[PDB]
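**Student:** Below you will find the structure I want to go over with you.
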Amino acid sequence: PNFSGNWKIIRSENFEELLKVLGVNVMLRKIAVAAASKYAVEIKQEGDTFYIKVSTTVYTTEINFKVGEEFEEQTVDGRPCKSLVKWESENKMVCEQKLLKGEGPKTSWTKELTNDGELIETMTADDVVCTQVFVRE
Ligand SMILES: *C\C=C(C)/C=C/C=C(C)/C=C/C1=C(C)CCCC1(C)C
């Protein structure tokens, strides 16, 4: 479908609770929550190949992958992982991650296009699910 677009966050839920699972201390969590209110996602999708640029006010990175082929990225708290994206439905993809070194919570993310034109991203650490909602800019 059409994940392609420039997406601006309109809602962020449970992000602090996710970072807490990930071991981030309280005051860095609060500043990161503030940073998540400026979270923007730029997506270019060509077939099952995705170019995704995620950014806040002072930081930007790119995540490029093809559905079904392993790649390397980082968890949201910054630890390197191996990742594999698969479709779950026409408009939703799920990414499973595996830490490259050491241990830690089981992390994953998802992206979904709703039939209202919203992008819904979730991020998971063990038990805790962060949900962020975007609209096209
Ligand atoms: C939606 C798909 C992918 C691959 C996105 C991954 C996004 C992140 C690891 C984003 C982290 C951020 C959050 C949620 C808010 C503060 C700072 C970032 C923008 C880096």
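For chain A, we keep the numbers from Swiss-Prot: what you see runs 2-138, in order.
This deposition comes from X-ray crystallography, 2.1 Å.
The backbone N, Cα and C atoms fix where each Cβ goes, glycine too.
Quoted from Swiss-Prot, the note attached to the mutagenesis of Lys21 to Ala states: Loss of ligand-induced nuclear import; when associated with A-30 and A-31. In Swiss-Prot, a mutagenesis experiment is listed as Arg30 to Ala, annotated with the note Loss of ligand-induced nuclear import; when associated with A-21 and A-31. Record note (Swiss-Prot) on the mutagenesis of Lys31 to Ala: Loss of ligand-induced nuclear import; when associated with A-21 and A-30.
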**Student:** With an 8 Å cut-off on Cβ-Cβ distance and a minimum sequence separation of at least 6, pull the same-chain contacts of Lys21 (mutagenesis position), or say none.
**Tutor:** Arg30, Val129
**Student:** Cβ atoms within 10 Å, counted per site: which of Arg30, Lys31 has the most, among these mutagenesis positions?
**Tutor:** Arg30
